[PDB]
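Engineer: Below is the structure I would like to discuss, written out as structure tokens.
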There are 2 protein chains.
Amino acid sequence: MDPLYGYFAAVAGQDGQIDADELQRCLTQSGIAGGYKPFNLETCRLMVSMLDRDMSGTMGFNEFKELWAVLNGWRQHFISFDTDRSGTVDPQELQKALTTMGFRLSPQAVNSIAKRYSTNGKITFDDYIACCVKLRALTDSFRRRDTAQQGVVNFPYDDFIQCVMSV
Amino acid sequence: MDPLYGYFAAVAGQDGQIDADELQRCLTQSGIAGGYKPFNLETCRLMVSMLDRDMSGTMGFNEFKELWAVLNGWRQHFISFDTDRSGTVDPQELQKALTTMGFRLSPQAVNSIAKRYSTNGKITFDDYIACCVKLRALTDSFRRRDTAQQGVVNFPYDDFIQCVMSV
Ligand SMILES: COc1cccc2c1C(=O)c1c(O)c3c(c(O)c1C2=O)C[C@@](O)(C(=O)CO)C[C@@H]3O[C@H]1C[C@H](N)[C@H](O)[C@H](C)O1
Ligand SMILES: [Mg+2]
Ligand SMILES: [Mg+2]
Ligand SMILES: [Mg+2]
Ligand SMILES: [Mg+2]
Ligand SMILES: [Mg+2]
């Protein structure tokens, strides 16, 4: 028996599967939230999107074990940039946190990411994770259309929507 | 002159310019929502960044006027398929609604949208807008970069991300 099984277990027992609504309950039950403002649902939608890989709208347990790790990894990397444990982070001190944990972008590119997600000036922990989660799946999408291994991908119109809207 | 000024006037004189928290209000104040539930703020950042080239987190009244009209039209098509007055519409009903209002999307593409934005087999009115919103701002970005005029645009990894994280 894995410890993370139980949180996942009690929510949606038979399918062996959880959607965003099911996912949200069991994350914050297990305290990956970890003191901070517990994950709201439209964040959890992306997490599901990221990891289903079949358009199921759901992810099973070993897909769930995988997630908990990524969010722990990212949770601590947040706590570095807000050791006061307020909830928040200013956009510029966020700017570095973005660059650090990998696969990063230029000072001109990074701003775009902190411009959009800046909620009343500050950035929330929920906004932070939700940004990471959105990008990971965008990298992982870009990856799989970049069969050439270049870092430059041709996008048709219908393909570009079909891609971007799924995440 | 214009009846839409009062609703807008009430919400902000930041300059003569509103944010999402304000926009949310004046929409529901104007009752474009129209029986259905107020457009929630998760949607109403899209509505800013859709018509915000200058990354301010703001739109103005003349931009607003565009928005309200697009919605008044979009809303109408929804209410074709929702003679219920329910706030819910099936993902076939959605697929056809996307066609009739002028989107060049394939069988495979709208499937991949409809799948995503559905949650228990039907789509909320709020969701249908945020789907429709997202389309029209991503296609405006694709046509912004398609001065190739081909139906194909080519994307660096640092450009592809900074495109999709703005919306
Ligand atoms: C999210 O991860 C990825 C997933 C799939 C493909 C990619 C990447 C990726 O991160 C990536 C890069 O970070 C870089 C490049 C790249 O092609 C990719 C991917 O293709 C080259 C680069 O010049 C580009 O601007 C083009 O994207 C800059 C950068 O170079 C970095 C990493 C290079 N491998 C090399 O070590 C160079 C010296 O620094
Ligand atoms: Mg799955
Ligand atoms: Mg701080
Ligand atoms: Mg305000
Ligand atoms: Mg503007
Ligand atoms: Mg119906």
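Counting starts with 1 at the first residue shown.
According to its header, the structure was obtained by X-ray crystallography, 3.7 Å.
Note: Cβ is positioned from N, Cα and C throughout, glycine not excepted.
So Swiss-Prot lists the following for this protein:
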type	residues	note
BINDING	B:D52, B:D54, B:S56, B:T58, B:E63	Ca(2+) 1 binding site
BINDING	B:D82, B:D84, B:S86, B:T88, B:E93	Ca(2+) 2 binding site
DOMAIN	B:39-72	domain 'EF-hand 2'
DOMAIN	B:103-138	domain 'EF-hand 4'
MUTAGEN	B:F81 to L (Swiss-Prot position 112)	Reduces affinity for calcium 5-fold
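For each feature listed, report its degree of burial, its nearest neighbours and the pertinent distances within the displayed model.
Structural biologist: Under the DSSP three-state reduction, B:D52 (Ca(2+) 1 binding site) is assigned to coil, being neither helix nor strand. Around B:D52 (Ca(2+) 1 binding site), the same-chain residues at least 6 positions away in sequence with a Cβ under 8 Å from its Cβ are B:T58, B:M59, B:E63.
All protein chains included, B:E93 (Ca(2+) 2 binding site) registers 17 other Cβ atoms within 10 Å of its own Cβ. DSSP gives B:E93 (Ca(2+) 2 binding site) a helix state.
Counting residues 6+ beyond its ends, the domain 'EF-hand 2' (B:39-72) has Cβ neighbours under 8 Å at 2, 4-5, 8, 14-21, 23-24, 26-28, 30, 32-33, 126, 129-130, 133-134, 136-137, 166-167 in the same chain.
Packing against the domain 'EF-hand 4' (B:103-138) from elsewhere in the chain are residues 36-37, 39-40, 42-43, 46-47, 49-50, 70-71, 74-75, 78, 82, 87-91, 94-95, 97, 164, 167: each is 6 or more residues past its ends and has a CB under 8 Å from a CB in it.
Around the Cβ of B:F81 (mutagenesis position), the number of neighbouring Cβ atoms within 10 Å comes to 18.
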Engineer: Which residue among the binding-site residues B:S56, B:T58 has the fewest other Cβ atoms within 10 Å of its Cβ, if you could check?
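Structural biologist: Relative to the other binding-site residues in B:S56, B:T58, B:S56 has the fewest Cβ atoms within 10 Å.
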Engineer: In the same chain, which residues outside the set B:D82, B:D84, B:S86, B:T88, B:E93 have their CB within 8 A of the centroid of the CB atoms that define the Ca(2+) 2 site?
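Structural biologist: My list of surrounding residues reads B:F81, B:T83, B:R85, B:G87, B:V89, B:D90, B:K122.
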Engineer: Any of the binding-site residues B:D54, B:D82, B:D84, B:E93 with a C-beta atom under 6 A from ligand 5? Give them in order, or none.
Structural biologist: B:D54
Engineer: Within 10 Å of each Cβ, count the other Cβ atoms and name the one among the binding-site residues B:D54, B:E63, B:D82, B:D84 with the highest count.
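Structural biologist: Comparing the binding-site residues B:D54, B:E63, B:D82, B:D84, the most crowded Cβ belongs to B:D82.
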Engineer: Looking at Cβ-Cβ distances, which residues of the chain lie under 8 angstroms from B:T88 (Ca(2+) 2 binding site) while being 6 or more apart from it?
Structural biologist: B:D82, B:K122, B:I123, B:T124, B:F125
Engineer: Compute the mean position of the Cβ atoms of B:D52, B:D54, B:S56, B:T58, B:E63, which form the recorded Ca(2+) 1 site, and then list in sequence order the other residues of that chain whose Cβ is within 8 Å of it.
Structural biologist: B:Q17, B:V48, B:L51, B:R53, B:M55, B:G57, B:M59, B:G60
Engineer: Cα-Cα separation of B:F81 (mutagenesis position) and B:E93 (Ca(2+) 2 binding site), in Å?
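Structural biologist: Pair distance, Cα basis, whole Å: 6 Å.
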